[PDB]
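Single-structure report; data block below.
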Amino acid sequence: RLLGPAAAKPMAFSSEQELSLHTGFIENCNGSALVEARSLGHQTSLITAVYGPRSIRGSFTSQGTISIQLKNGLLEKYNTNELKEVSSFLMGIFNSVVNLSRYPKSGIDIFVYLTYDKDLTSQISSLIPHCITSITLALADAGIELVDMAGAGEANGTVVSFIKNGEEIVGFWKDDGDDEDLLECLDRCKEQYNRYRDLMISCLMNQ
Amino acid sequence: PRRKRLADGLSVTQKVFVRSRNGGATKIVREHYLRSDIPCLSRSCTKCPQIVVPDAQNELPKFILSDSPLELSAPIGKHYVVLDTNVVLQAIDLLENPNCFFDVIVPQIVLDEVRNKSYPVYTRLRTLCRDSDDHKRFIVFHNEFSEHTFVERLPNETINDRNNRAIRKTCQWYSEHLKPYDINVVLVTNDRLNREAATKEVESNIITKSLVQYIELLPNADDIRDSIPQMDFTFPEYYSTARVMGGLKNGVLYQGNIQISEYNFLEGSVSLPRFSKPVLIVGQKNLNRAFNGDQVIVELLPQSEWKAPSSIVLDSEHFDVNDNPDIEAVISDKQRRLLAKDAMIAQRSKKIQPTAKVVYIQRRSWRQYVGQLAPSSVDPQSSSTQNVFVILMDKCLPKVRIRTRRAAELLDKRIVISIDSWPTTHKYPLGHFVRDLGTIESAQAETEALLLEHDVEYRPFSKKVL
Amino acid sequence: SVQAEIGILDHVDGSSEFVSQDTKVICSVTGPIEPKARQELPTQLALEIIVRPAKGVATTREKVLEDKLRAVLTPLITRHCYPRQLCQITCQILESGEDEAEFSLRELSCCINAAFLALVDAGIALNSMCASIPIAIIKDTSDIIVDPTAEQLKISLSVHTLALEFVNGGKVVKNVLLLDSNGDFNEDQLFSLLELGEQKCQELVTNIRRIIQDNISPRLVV
Amino acid sequence: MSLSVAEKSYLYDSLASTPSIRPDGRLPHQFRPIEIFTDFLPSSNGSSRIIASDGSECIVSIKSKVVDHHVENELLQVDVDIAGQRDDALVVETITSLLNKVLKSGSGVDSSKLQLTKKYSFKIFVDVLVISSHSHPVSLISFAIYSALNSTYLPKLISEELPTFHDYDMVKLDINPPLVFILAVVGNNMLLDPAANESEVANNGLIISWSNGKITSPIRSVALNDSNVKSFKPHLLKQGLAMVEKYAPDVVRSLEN
Amino acid sequence: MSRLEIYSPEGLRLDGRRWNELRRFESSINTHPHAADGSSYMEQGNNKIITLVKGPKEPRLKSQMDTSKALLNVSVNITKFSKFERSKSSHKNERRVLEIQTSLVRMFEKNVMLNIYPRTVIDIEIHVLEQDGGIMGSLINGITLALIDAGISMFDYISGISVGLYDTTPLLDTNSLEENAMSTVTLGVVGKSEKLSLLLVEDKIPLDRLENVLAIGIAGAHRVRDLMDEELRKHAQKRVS
Amino acid sequence: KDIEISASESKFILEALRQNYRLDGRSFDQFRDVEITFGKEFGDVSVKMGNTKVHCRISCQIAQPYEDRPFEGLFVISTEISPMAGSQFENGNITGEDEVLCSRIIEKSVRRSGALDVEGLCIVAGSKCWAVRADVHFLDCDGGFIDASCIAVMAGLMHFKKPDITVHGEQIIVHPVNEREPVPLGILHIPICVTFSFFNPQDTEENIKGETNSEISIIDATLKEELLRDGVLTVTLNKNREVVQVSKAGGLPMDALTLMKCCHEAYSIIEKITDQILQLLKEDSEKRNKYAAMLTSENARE
RNA sequence: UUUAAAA
Ligand SMILES: [Zn+2]
């Protein structure tokens, strides 16, 4: 870590949602994935790695322990306080999907690298539905048990994650947006959850 | 606010006030202790000597005010004098006159404002209290700390009106406290609205006479009425870089090196080729924060502002002596009689040469100057950051304001400083300490200071000379 | 001509001080001692290499200095005869003798020699001996010169730090321990300095053996 | 908290039934008695100390600073510090990022109520200190900053130059402070303001924000415990969400008093 | 504020007190019966300090545990809003704070009978809500009154007093404005004795003046002990009856 | 990972002190003989008092002054202890109580007490100033860590010379070391640290409420005497009869009369160590400037 | 912005 001299200043300059799905290509962890989304004037490109399950020495817990961590990549560096906020929301969702009772006295470590988040014109609301679909593909590649696929969608700040073909909600997130926009925001993400749900299965069955 | 009781007559209250500085607001809360053991410091008093408490050296406080004060005509007679903030700053020289004031009571709220506006005037005021003897007696009654004179602030009341009410309450208490001894209290204030507010307070009548009224009530009035003073800044910004180029192009402006006169640091003479005589630059605003030796851009003045070569002696040491270093956007009587005396010479003079004003600085002659601290601005017993004055050796230069915590140590030390900046709001340039050369009038310290003021290289030869 | 003193510290198993030109490095070796949990090795000896600069804290510049010094001492010590043990080797650079920001070859050359000397005084099993020298080439004559001064580095094109391993009375070279180079050079100049560096290190161990004998021999049967 | 699996099944069966029997017997719309102290830090503009029934105590201090709003983005910065927890802890930065959204300058609180000149404006520093905690304190801090902001006094403006303020008079901070509530779902029943034992065996949790007599934007649905984490029917999302719309005015009437 | 008189010839300081007078002392015991076993809200002048004593209890990990005595931990946390200007630094991991935390542990581990409580740990949590000079001495008096509330056996009281020297005049209980204009000495006197468990001098003081400063310092510290003692008498009497 | 002291060794040293005996042979008030070894460059000082060996390195650079004191320079110091002085020091533990208390004592002695002329280290107010750094390297530990380190830093600052700087209004040109001779730093007073170790042949109970002071105080303890120490005291004086700083926290609660006695005993020590540093610096200057008598420019007349 | 001479 060099960081250079402290006397230097940073530079100051005065419908359809394309999706890409991949998995594997990582040898350190057990299962990984890569989701990319390019729509309107915003692009998303993040990598998710699942290092687990790892047996914990001296532990005697009845079920597993999930550890999700969002790390700033190289563009659009968010604040560290908000990165762990979404992580705690991600753990609150996956603690109900991943079969925790199957892996006693062991934990699962999640590593999501928001490498390239770009805007072309809260900004983190649009990236949450893309992080959930990247961990489910990585958790399934690692041989870990998950109760049904987990996806989410965006509807002007409101991010809702569904499960079981949208029958039951697993998580809810909303920032900015407006007022009284609830049922319409739910159905905008309900049809978007199914758009991401069947697309994950189509990528996980190819060869 | 509220007020809590303590032991043996002590009481603590809270003093809150917002401080505005550089556009910021900071809520400042302080502790204020109200006590009941503060004496009137009068020899006539027989009640206060029973409640006095000695100091840290176990010394009982001495009572200064004479038991037989100056007796005037009815209904004043034997009286004491209470001063105001304006009266101290105005007639400070009249206070020090041996045939004028004798028994004076300076309240605390007045001493705080006098010190906050002119530390050297505060110093000579405190000196009168210390040098109290048979022909002069000055005391300081801490009215803001006494439980009998501390006045609580009123809603939407002027800060100046509350302190004026504190001075009235102080004279009310002193009048009541001295009734057994038959001594009146005369409040010398030029504030007409303050005296009119006192005559409405029939609860405790006081005597309110202005300065010109109190002087006329003294026996030696004719000997001191001629000595009373008369009852009662930003530098222009430098021109832009584009205007000074167009001014020097079309002959509107001129360029030259300032040569401050040998016996006046406020009269500059820039030599120009288009004039037979050097163009004078008299005044603080005309020099415009320039130092002796700078290459400046001057702008000529109309013939109505042309002046003659001044015939007075003025150095940075003998000018504006009652000022503080941190003055930014108090008049001495000696400077009034001198500045008004030179104006009569230029009116009848025939050597009236053209004058100009500095509007831009092209090259600074700043360096490391040698001088010494001005004692009038130094607190010789505080190890804190204090703004002090520096009297430079070159009498053609002004005083420099520096920040230091070694002011008590650096006193009587011939030091070296370097000027940092001089904005339009500051009256004096800003500098800082760099090097101490030793004690004043020391052969080792003076000869070293002599060579630095002339760029004389006195260091040993290089090793490459061997 | 270089100076060296052995056994200068009282609270370590082995100490040393290597002085060359202007660079001075004091090393301290302590072992075998009880290692920590993350340090113990099941079969062989563990090494805790720590180098520190003369000015400022230990930044990442000295981290690569530890990793290169670690590769020189690891094959030199018979680690397998100290199972589940630790050896602390601390190198303190008193004077750099060069430019810390632009160069770091003379300090590596002195830390290698100072560490080997402190490993001898501490009584650790060593398979052989060691010698390290700095080498640079002036851009003027483009010839190879050993132990270049501080002024000779700023004009150098490429720098070198050759560390060798000597056996059989300090004559036979068993293996080349370290040859770290950075700059501008070719294959013709590589063996042009490698052959010259082998005879300059041969007289170094011959000078080291004389030093480590003038001090260990009086402490023994004498 | 830490309980035994024997009593966890007892509280789970008692809170998921149709009567929805609570441990302490309170109704799902009732709360626990709370003590709130205000105005005790002279060096600060506003101050408040809140004490809960279970022992949770939190102190909030409010400072002010004049800053150019044309170059200062956020004018309401919240600094949260929990005793016994690191400043970089995962549980500390989440509330720090969550409270900055419920009190965002412009969204949760309008910046027009703290502007001075057309160039300068007041920046509100909300310092939070949690002395003790036994559950999620995001709902307790909201009650503390509410009474602190409504008891805050800032210096009065005197009136392009640098602004000047009066020496004695100080204006009151007229700001509508948003409120945060915590709801726990147990199977098919909603619980407003859970306890340490209720939130330990619950299935999921809900965080609702209330501002200007309405449910405002920053809301969450974070899990209250990693053991029993279950997905909820969307009819439960709107049930507890509309449940606070009926009893929150009763909270403000008792809190703004 | 401004350029004030520190000690006028009338013997009055900038806040009205005299050379041997103390700021108002209002201590409080058992202020957090729900957060710690020991509690003390110290209000010495403008200073407002919250001191908690959690223990003696089992350590959270069996790694650090003395089988012959107890472990005394002190956590001094200076809040950002302690002064007028809100602190921008971190303060928690500050090197000046670690010196104070250690100086407090050494001061009390010799006075607290750690032997009576073996294989245990005593955590002391301190939060400074406001400071105004003499903060070290007020930290002392807070820990003393907080351990007593926790029922921890101590040999005697530990009193914290701050003394300043202005020219040739000592000043008891220095506030912030007085510490920024003279040297400061904080003492740690044990009970009514002259035994010093703490002696911090952080500014230059002439040797010919230090002895007299110490005498006037320990004299005022005894006065601080009585104010704490009288607080415990009033608290114990109203609690029993 | 810590020093094991046998019960037999602990009892022997305590009883030896009760008979006015120290293992090294000094007295109860005898400071160890100090030795100063100046290195090559300026600011390279090696201090050897007894078996304790310490080395200090002085540097400086251009930095921004503090916003509350724009007319003063910075003084940085960090004393990180390596396993070189003993395997009991875990490397990388910069938050150690010994390292923390050492830096804070020297920082108060040099910076806060006004030993280094910070006002002379100001080049331009509130923008450019000197940040003098003092790196202390603990070489061999045998007690007296802060005593030797304070001697090393004070001998180092008086031996170090900062680069010359010429101010041309707002620009600042740092003159190379070969261009102009560096200027030495300004030193007002010389703070010298003297530590005191305390022992009690009784117990803690007989010491809290006991008028009879049976404490044993020794000046500058060794490592073995330090490990058996009960109470610790550190004073710092100068030749101007001024108490620079005092740090006494914990251990045996001592009375005011004995602490005042420690200062008067320490003044005779710091007075001798002061004149030694002034003499050893004078001898080292003549070593570098051998022909300095011919190169003098300011010469007297007749 | 003090001539010349020896210093
Ligand atoms: Zn009276």
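Chain B uses Swiss-Prot numbers throughout; the residues present, in order, are 8-239, 253-349, 364-500.
Method on record in the header is X-ray crystallography, 3.3 Å.
Cβ coordinates are placed from backbone N, Cα and C, and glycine is handled just like the others.
Feature annotations, courtesy of Swiss-Prot:
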type    : residues    : note
MUTAGEN : B:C47 to S  : Slow growth; when associated with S-52 and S-55
MUTAGEN : B:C52 to S  : Slow growth; when associated with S-47 and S-55
MUTAGEN : B:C55 to S  : Slow growth; when associated with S-47 and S-52
MUTAGEN : B:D198 to A : Abolishes endoribonucleolytic activity; no effect on growth. No growth; when associated with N-551
DOMAIN  : B:422-489   : domain 'CSD2'
Per-residue Cβ crowding (10 Å cut-off), top of mutagenesis positions B:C47, B:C52, B:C55: B:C47
Between B:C47 (mutagenesis position) and B:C55 (mutagenesis position), the C-alpha gap once rounded to whole angstrom: 7
Subset of B:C47, B:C52, B:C55, B:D198 (mutagenesis positions) with C-beta under 8 Å from chain D: none
Rounded Cα separation (Å) that holds between B:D198 (mutagenesis position) and B:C55 (mutagenesis position): 31
Other CB atoms, at most 10 A from the CB of B:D198 (mutagenesis position): 19
Among B:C47, B:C55, B:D198, the mutagenesis positions whose C-beta sits under 6 Å from ligand 1: B:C47, B:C55
The domain 'CSD2' (B:422-489), counted residue by residue under DSSP: helix, strand, coil: 14 helix, 30 strand, 24 coil
